[PDB]
Amino acid sequence: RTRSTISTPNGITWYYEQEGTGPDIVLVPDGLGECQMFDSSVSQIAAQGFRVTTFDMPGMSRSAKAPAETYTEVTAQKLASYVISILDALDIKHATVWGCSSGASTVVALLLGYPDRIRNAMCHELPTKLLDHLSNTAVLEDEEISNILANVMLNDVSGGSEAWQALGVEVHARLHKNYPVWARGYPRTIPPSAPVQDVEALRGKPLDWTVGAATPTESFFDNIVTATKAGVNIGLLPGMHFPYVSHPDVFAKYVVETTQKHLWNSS
Amino acid sequence: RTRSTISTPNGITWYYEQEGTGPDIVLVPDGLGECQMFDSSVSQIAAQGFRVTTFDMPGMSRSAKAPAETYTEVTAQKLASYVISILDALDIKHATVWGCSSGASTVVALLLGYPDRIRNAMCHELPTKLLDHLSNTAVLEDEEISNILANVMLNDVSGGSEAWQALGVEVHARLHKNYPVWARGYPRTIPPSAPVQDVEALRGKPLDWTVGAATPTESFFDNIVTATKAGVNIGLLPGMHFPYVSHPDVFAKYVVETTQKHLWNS
Ligand SMILES: C[C@H](O)CCCC(=O)CCC/C=C/c1cc(O)cc(O)c1
Ligand SMILES: C[C@H](O)CCCC(=O)CCC/C=C/c1cc(O)cc(O)c1
Ligand SMILES: [K+]
Ligand SMILES: [K+]
């Protein structure tokens, strides 16, 4: 596996990883922007004959050398433009993309905005509603935010506490630093940017949508309704918000099978 | 509150309760068939100007005087025929109906099969898939079934353990006896009988569908997809499988507001 950095003309110095040869599959992180969450799955996916690329998101973890605009007032459309910039830098012309949460918003924006570049998109648990309890963390002190959100991740949405904790001290130290960046930059502006207001724009698109099997029905109820209205494939993965952490083998199998489905349909 | 019995010519002697005067609202129990789960909500709903009727289901609790065919190999269509029989016996000509679980299958079967009798139906968490872990309890001894399912209700699907416990010792003593009846008669036959084969049959019907907000997404994921395909109103109630137990006030408000919406549309 390649582990390196690359700078794009928008001022972001990205940390990225890449493994394998074959059609491109790109794994976009969730809002916490931490790509070591994909470590196990990257190898499993690449071994099936794909070139797999992932990266820390701007302002987060090892991609923290970035202009303030890239991690404040963040929207799906901003993130999509940034992901296109690193795909350009890495000479990735066509890609299958995965994303969860703000990453889900991002990959739908990618598919809609850059259809020539995106083979197909997998979106998971895409936030479309403002949640005051999350937005309100943005005015707390840094260490208060990190303590609160570390707790929320572990206890409310990890979908697997043992796997979450087993990410280990190095990863959780980076996440600890990311929580205030995410809190101040994402929850107030990501949900209104959700690229799902136009159901007819989604119809017929190479989009596969998932929600966590154990996720409380209310959390992404709206995803299931919207996908069904648009005739978009909608299904479940085990766990909750982080299937690539809680169930990396099942996650990898899903990404591989879904990419293979669209490679067939393309031909 | 009227608490009484009535015998229908299919051999069932029903225990039923009624309160209030006005348009009829009928509360069909879940598979456990125990109508004291509606106690709080019956009074709240009736107070808003409705005649509310509920009953224990055949073979369950105080409606246990019933032929074996009414609580074995149970289907939505059988249950709907039984509910129509007690509505006939109580001279309830037009009704709003609520049902959860097998009760949900029942009220959708009622709406489709007896459109002239049903003003509107509210269905909650309608089972459409066989679950082997539930079906398999049918072959266990009575006491093991009761122990297993009492635990499942309390800890997994009540949506509110304190409220579940607060049903009280007499209710849980009745449920204790119902669990093996439900296990042997329901899980292997209720899901395949789900009246949701034909989405076009549901389109335009006065149906309001809910799932519990805290219910794991996978449990009734299919409900949300089917309702949306059919253009049916689909939404959430607080809690999980027993909103009338866990959140009786919110439940009653929902039943009242939904009935009022359809009385206006009428
Ligand atoms: C991993 C995730 O991308 C960031 C941590 C927050 C979290 O997991 C809560 C559950 C999912 C919510 C996402 C969400 C919810 C909002 O209201 C606004 C927003 O920008 C994102
Ligand atoms: C209260 C409920 O009506 C009877 C107790 C079982 C339970 O609550 C488990 C969760 C909901 C499942 C209902 C269900 C599931 C099946 O596979 C088959 C079936 O006939 C009913
Ligand atoms: K796994
Ligand atoms: K309540």
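Each position is counted from 1, following the chain as shown.
Looks like X-ray crystallography, 1.8 Å, at least that's what the header says.
The backbone N, Cα and C atoms fix where each Cβ goes, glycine too.
Residues or ranges marked as zearalenone binding site in Swiss-Prot (evidence: experimental evidence): A:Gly31, A:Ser101, A:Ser102, A:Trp182, A:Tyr186, A:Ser219, A:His241. For the mutagenesis of A:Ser101 to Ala (Swiss-Prot position 102), Swiss-Prot gives this note: Abolishes the catalytic activity. The structure shown keeps the original residue. The feature active site is assigned by Swiss-Prot to A:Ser101, A:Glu125, A:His241, with experimental evidence given as support. Per Swiss-Prot, mutagenesis A:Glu125 to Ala (Swiss-Prot position 126) is noted as: Abolishes the catalytic activity. Record note (Swiss-Prot) on the mutagenesis of A:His133 to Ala (Swiss-Prot position 134): Retains about 70% catalytic activity. The note that Swiss-Prot attaches to the published mutagenesis A:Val157 to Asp (Swiss-Prot position 158) is: Strongly reduces the catalytic activity. Here the residue is the original one, but Swiss-Prot notes a mutagenesis experiment at this spot, A:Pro191 to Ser (Swiss-Prot position 192): Strongly reduces the catalytic activity. Here the residue is the original one, but Swiss-Prot notes a mutagenesis experiment at this spot, A:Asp222 to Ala (Swiss-Prot position 223): Retains 37% catalytic activity. Per Swiss-Prot, mutagenesis A:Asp222 to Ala (Swiss-Prot position 223) is noted as: Retains about 40% catalytic activity. Experimental mutagenesis at this site is recorded by Swiss-Prot as A:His241 to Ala (Swiss-Prot position 242), annotated: Strongly reduces the catalytic activity.
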From mutagenesis positions A:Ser101, A:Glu125, A:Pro191, A:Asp222, the one whose Cα lies nearest A:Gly31 (zearalenone binding site): A:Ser101
Sparsest Cβ surroundings (other CB atoms within 10 Å) among the mutagenesis positions A:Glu125, A:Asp222: A:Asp222
Neighbour count (Cβ, 10 Å) for A:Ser102 (zearalenone binding site): 29
Max CA-CA distance, Å, over listed zearalenone-binding residues A:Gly31, A:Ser101, A:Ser102, A:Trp182, A:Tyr186, A:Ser219, A:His241: 19
Distance-selected recorded positions near ligand 1 (C-beta under 6 Å), from A:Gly31, A:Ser101, A:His133, A:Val157, A:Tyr186, A:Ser219: A:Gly31, A:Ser101, A:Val157, A:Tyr186
A:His133 (mutagenesis position) CB neighbourhood, other CB atoms within 10 A: 9
Minimum Cα separation from A:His241 (mutagenesis position), reported as the residue among recorded positions A:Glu125, A:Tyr186, A:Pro191, A:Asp222 that achieves it: A:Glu125
C-beta crowding around A:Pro191 (mutagenesis position), within 10 angstroms: 20
Nearest recorded site to A:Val157 (mutagenesis position) by CA-CA distance, among recorded positions A:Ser101, A:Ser102, A:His133, A:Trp182: A:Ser101
Mapped DSSP class for A:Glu125 (mutagenesis position), helix or strand or coil: coil
Nearest recorded site to A:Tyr186 (zearalenone binding site) by CA-CA distance, among mutagenesis positions A:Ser101, A:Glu125, A:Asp222: A:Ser101
Separation of alpha carbons, A:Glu125 (mutagenesis position) and A:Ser219 (zearalenone binding site) (Å): 8
Candidate nearest A:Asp222 (mutagenesis position) in space, where candidates are the recorded positions A:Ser101, A:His133, A:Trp182 and distance is Cα-Cα: A:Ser101
10 Å Cα neighbourhood of A:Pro191 (mutagenesis position): matching recorded positions from A:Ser102, A:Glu125, A:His133, A:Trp182: A:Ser102
